[PDB]
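J.: Shown below is the structure under consideration.
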Amino acid sequence: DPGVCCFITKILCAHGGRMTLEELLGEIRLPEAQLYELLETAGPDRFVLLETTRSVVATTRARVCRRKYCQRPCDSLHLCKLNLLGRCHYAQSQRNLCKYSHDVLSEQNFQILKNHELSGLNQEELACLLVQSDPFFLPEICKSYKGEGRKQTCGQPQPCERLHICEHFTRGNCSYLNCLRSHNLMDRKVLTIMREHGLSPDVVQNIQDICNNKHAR
Ligand SMILES: [Zn+2]
Ligand SMILES: [Zn+2]
Ligand SMILES: [Zn+2]
Ligand SMILES: [Zn+2]
């Protein structure tokens, strides 16, 4: 019923979603070329390789459902976003119930996880993977932001609290060679907003590197 529990995915997700190639090699006990074969077969939509001496950042094409009022059939995951970010009160309150599933390993999600080679991961491992992969988990992007070096139509009378970043870049589909909108998630103001939303700079760095990878398509 479940798919195969993937050694490489398992190890990366247990180690925070990124490891150096040298670390992974030590864990898997293979010659470098044998590991590269495994990584290349899964492809860049699952394992991002970069120079950091190289590292591997785990990702997935699995995404959380974006429908307002979903009914079957659906090919996406159904779960509580805020919960995976440690930001859902219902994880503490006994008053009423969250409308979103707080169990990523639900019957409903089972087949989707299998379709994406994610069987045999626990909720902590899945959350690590998803939060650095699905743009759904990012803070809102400012639609008033048109690009760098422009008098912004936002920010008055009160400061803008939305990210001044390219939304398409975060979704892996910015088609500009020289985009006018920032692709720099590691900017200090961005990191503050990410942090408040529940994303640490280390998580954002992984997101940055995954998005850089997709932009280089
Ligand atoms: Zn759905
Ligand atoms: Zn919830
Ligand atoms: Zn703004
Ligand atoms: Zn862009």
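Just so it is clear, chain A uses Swiss-Prot numbers, and the residues here are 3-54, 61-225, in order.
Header says: X-ray crystallography, 1.8 Å.
In case you wondered, yes, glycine gets a Cβ from its N, Cα and C as well.
Okay, these came from Swiss-Prot:
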type	residues	note
MUTAGEN	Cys88 to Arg	Results in a non-functional protein with a dominant negative phenotype
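Looking at the shown structure, what environment does each listed feature sit in?
T.: Same-chain residues at least 6 positions away in sequence with a Cβ under 8 Å from that of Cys88 (mutagenesis position) are, in sequence order, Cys96, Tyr98, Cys106, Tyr108, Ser109, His110.
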J.: How would DSSP class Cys88 (mutagenesis position) in three states?
T.: coil
J.: Given 6 residues with no model between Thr54 and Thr61, what whole-number C-alpha distance in angstrom do these ends have?
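T.: So the endpoints of the gap, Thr54 and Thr61, lie 6 Å apart at their Cα atoms.
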